[PDB]
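Notes for the one structure printed next.
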Amino acid sequence: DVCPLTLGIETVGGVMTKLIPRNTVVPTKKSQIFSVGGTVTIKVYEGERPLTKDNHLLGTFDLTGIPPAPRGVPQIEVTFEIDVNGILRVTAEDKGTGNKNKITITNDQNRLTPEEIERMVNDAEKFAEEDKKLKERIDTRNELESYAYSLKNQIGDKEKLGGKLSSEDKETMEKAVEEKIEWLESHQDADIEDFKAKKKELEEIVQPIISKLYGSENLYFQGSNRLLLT
């Protein structure tokens, strides 16, 4: 037996982040870690489309008791489990406290009929060419959004990169990510080129500063790449 639709979770911008691909053999399991910048809401979706509005909502729950922190600071592990019965269990765990809520989604009337499923598979077959470009546009935007807050959260933690950098460079880097964040706020509908170049620009700012500190040791800074849940 195989799962009929790709299972996923909603990420920032109404984006469908896939976890369990369609035609995956049951029983299976898959985890992925996310950053959060607001209410820790986990919206479980079902479909093959890049946006969740065009997919089928299966469930929603919030992870409660996470201490207030700036955007992207808290790290959340999300685990999708399908058993051999088609029962879907979604777990969300705060990586920093062990705080853990789990939702169980059973085969009910909200389960799609094979007619409905065929329609959904066919839909993504038709808009495939347009879904690819749209998906590869939001990816680059997210890769930008990830890098900046990952950097901003690093230079704000004294127990991390923020404890190794001088005040001047720390101020320089903080003002730089602010430029890009404020840019991303007024350019959510930008091209793949603009999102690529914007990330490249931050990297060209981080590099000379990390090189001052760890160039001799051939060390470079990496972005978490983990997606924002928001």
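Just so you know, the numbers here start at 1 and follow the chain as drawn.
Per the header of the entry, the method used was X-ray crystallography, 2.7 Å.
Just so it is clear, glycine is given a Cβ too, placed from its N, Cα and C backbone atoms.
Reduced to three states, the DSSP call for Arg71 (mutagenesis position) is coil. Experimental mutagenesis is annotated in Swiss-Prot for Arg71 to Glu (Swiss-Prot position 492), with the remark: Significantly reduced binding to ZIKV E and NS1 proteins.
According to Swiss-Prot, the experimentally introduced change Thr97 to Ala (Swiss-Prot position 518) is described as follows: Significantly reduced binding to ZIKV E and NS1 proteins. Under the DSSP three-state reduction, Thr97 (mutagenesis position) is assigned to coil, being neither helix nor strand.
Cβ environment of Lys164 (mutagenesis position): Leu213 lie under 8 Å away, each six or more residues apart in the same chain. Under its mutagenesis annotations, Swiss-Prot gives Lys164 to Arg (Swiss-Prot position 585) the following note: Complete loss of in vitro methylation by METTL21A.
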Checklist outcome for this item: Excluding its own, the Cβ atoms lying within 10 Å of the Cβ of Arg71 (mutagenesis position) add up to 16
Checklist entry - Does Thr97 (mutagenesis position) have same-chain partners at least 6 apart in sequence with Cβ under 8 Å from its own Cβ, and which are they? => result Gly65, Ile66, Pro67
